[PDB]
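Enquirer: Submitted below is the structure of interest, expressed as structure tokens.
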Amino acid sequence: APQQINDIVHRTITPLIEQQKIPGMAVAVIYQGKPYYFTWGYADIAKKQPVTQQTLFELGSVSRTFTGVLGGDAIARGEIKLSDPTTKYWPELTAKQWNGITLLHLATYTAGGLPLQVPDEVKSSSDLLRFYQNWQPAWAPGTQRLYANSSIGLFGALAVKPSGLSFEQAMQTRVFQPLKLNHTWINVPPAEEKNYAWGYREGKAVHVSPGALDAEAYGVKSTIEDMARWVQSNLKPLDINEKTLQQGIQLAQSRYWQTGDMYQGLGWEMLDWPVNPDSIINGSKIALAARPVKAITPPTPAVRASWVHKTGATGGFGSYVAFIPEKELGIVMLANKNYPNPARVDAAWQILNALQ
Ligand SMILES: *[B]([O])([O])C1=[C]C2=C([C]=[C][C]=[C]2)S1
């Protein structure tokens, strides 16, 4: 890497690791198109395995960027429309609170207060139907945003229904494969287990537990290389050959709703560039934050002058991705500790600001 990239990265990440006591980390900087990789520490403390460019990390909610794009790809194929009622794709959802709730509402957390978590008690699929039927919205659709696995997760599951493909099969075929993300998995194959980092929570090695709608909301594991390729694809969608996938990327970076300085896409969240990190932090320690939203009518197509980003966490991992299309610049930070979001954003901002 250019010494300038080397120096900003090392000066920022070294103190981060020390301060947050992160066991292992991988970072990619995308700079004028090309990726530069950096790794530190341990994928597996007990077995003394280092983090490498092939190490798999749990992305947590960064998985929603994939769900958003796969939804966008289904829209572009004409399989679904965001303006359609949820009940068009799930006819058994006959409870009257569902009248007026569209796939757009699910994708953007605006359905009227769907809960942050699907309950653990929800094992089977009829449990899942029962959960959504019995749910009582606090608000009318399209009035408030409440970040929720149950909202984006349902969007993911329903988006792939017309295809007839399982969510995993649709994701593999329509997103991972075309983009050459060959080390990106919803379920880690036995062949790749050697590379699956452990997460660390209170000193203990942990992996994310199975849960309803896990794949759709928080279930993807990836390497720093595949994540850099993902950022490249999102920086330059119009260079992707598969037409519907190209459209799907642009649809996921469209601005549907505004809360403060933040805009909600499908999975991705965006702010106008330039922006101060105080704004990035604040517009992204709170278990539940209900925020009124203003509809962007109609949605703004992907703005190149944006800070486009997503944070991600599981019990044992913390991830962050941010890019600025106008500057052909991006970063991915993957760690096997869930450490505070403000520290992730600060570090990413320090790096990208220095390089632009
Ligand atoms: B994502 O990394 O923001 C997630 C947030 C939660 C997940 C699972 C359970 C509760 C919150 S994934």
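Since chain A takes its numbers from Swiss-Prot, the residues it shows come out as 20-303, 306-377.
Header says: X-ray crystallography, 1.8 Å.
Just so you know, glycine gets a Cβ as well, placed from its N, Cα and C.
In case it's useful when we look at the structure, here is the feature table from Swiss-Prot:
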MUTAGEN   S80 to D, E or G  Loss of activity
ACT_SITE  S80  active site, acyl-ester intermediate
BINDING   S80, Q136, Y166, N168, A334, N359  beta-lactam binding site
MUTAGEN   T86 to I  Increases activity about 200-fold with respect to cefotaxime. Reduces activity about 8-fold with respect to cephalothin. Reduces thermodynamic stability
MUTAGEN   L135 to A  Reduces binding affinity of inhibitor compound 3 about 4-fold
MUTAGEN   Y166 to E  Lowers activity more than 1000-fold
MUTAGEN   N168 to A  Lowers activity more than 6000-fold
MUTAGEN   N168 to D or H  Lowers activity more than 1000-fold
MUTAGEN   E235 to K  Increases activity about 150-fold with respect to cefotaxime. Reduces activity about 5-fold with respect to cephalothin. Reduces thermodynamic stability
MUTAGEN   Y237 to G  Increases activity about 180-fold with respect to cefotaxime. Reduces activity about 100-fold with respect to cephalothin. Reduces thermodynamic stability
MUTAGEN   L309 to A  Reduces binding affinity of inhibitor compound 3 about 30-fold
MUTAGEN   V314 to E  Increases activity about 100-fold with respect to cefotaxime. Reduces activity about 5-fold with respect to cephalothin. Reduces thermodynamic stability
MUTAGEN   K331 to A  Lowers activity more than 1000-fold
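For the listed features, I'd like the structural context: burial, neighbours, distances.
Expert: Within the same chain, the residues at least 6 positions away from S80 (mutagenesis position) whose Cβ sits under 8 Å from its Cβ are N168, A236, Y237, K331, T332, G333, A334, listed in sequence order.
Applying an 8 A CB threshold to same-chain residues 6+ apart, the list for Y166 (mutagenesis position) reads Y128, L135, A310.
For the recorded site, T86 (mutagenesis position), the DSSP three-state label reads helix. The Cβ of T86 (mutagenesis position) has 31 other Cβ atoms within 10 Å, all protein chains considered.
When secondary structure is read from DSSP and collapsed to three states, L135 (mutagenesis position) falls in the coil class.
Secondary structure at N168 (mutagenesis position), taken from DSSP and collapsed to helix, strand or coil, is helix.
Within 10 Å of the C-beta atom of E235 (mutagenesis position) sit 28 other C-beta atoms, taking all shown protein chains into account.
For the recorded site, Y237 (mutagenesis position), the DSSP three-state label reads coil.
Close to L309 (mutagenesis position) in the fold, though at least 6 residues off in sequence, lie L135, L165, each with a CB less than 8 Å from its CB.
Long-range Cβ contacts of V314 (mutagenesis position) within its own chain (separation 6+, distance under 8 Å): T129, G161, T162, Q163, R164, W276, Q277, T278, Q283. DSSP assigns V314 (mutagenesis position) to coil in the three-state reduction, placing it in neither a helix nor a strand.
Residue density at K331 (mutagenesis position): 22 other Cβ atoms are found within 10 A of its Cβ, drawing on all protein chains shown.
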Enquirer: Quick check on the gap: how many Å separate the Cα of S303 from the Cα of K306, given the 2 unmodelled residues in between?
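Expert: Spelled out: 2 residues absent, and the flanking Cα atoms 11 Å apart.
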Enquirer: How far apart, in angstrom, are the most distant Cα atoms among the beta-lactam-binding residues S80, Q136, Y166, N168, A334, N359?
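Expert: So the maximum pairwise Cα distance among the beta-lactam binders is 18 Å.
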Enquirer: Just the recorded positions from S80, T86, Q136, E235 whose C-beta lies under 6 Å from any atom of ligand 1, please, or none if there are none.
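Expert: By the Cβ criterion, which requires under 6 Å to ligand 1, the hits are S80, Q136.
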Enquirer: Quick check: with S80, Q136, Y166, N168, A334, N359 left out, which same-chain residues have Cβ atoms within 8 Å of the centroid of the beta-lactam site Cβ atoms?
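Expert: Other same-chain residues near the beta-lactam site: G79, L135, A236, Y237, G333, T335.
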Enquirer: Going by DSSP, give the three-state secondary structure for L309 (mutagenesis position).
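Expert: Coil, per DSSP.
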Enquirer: Can you name the residues of this chain that are 6 or more positions from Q136 (beta-lactam binding site) yet have a C-beta less than 8 Å from its C-beta?
Expert: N168, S169
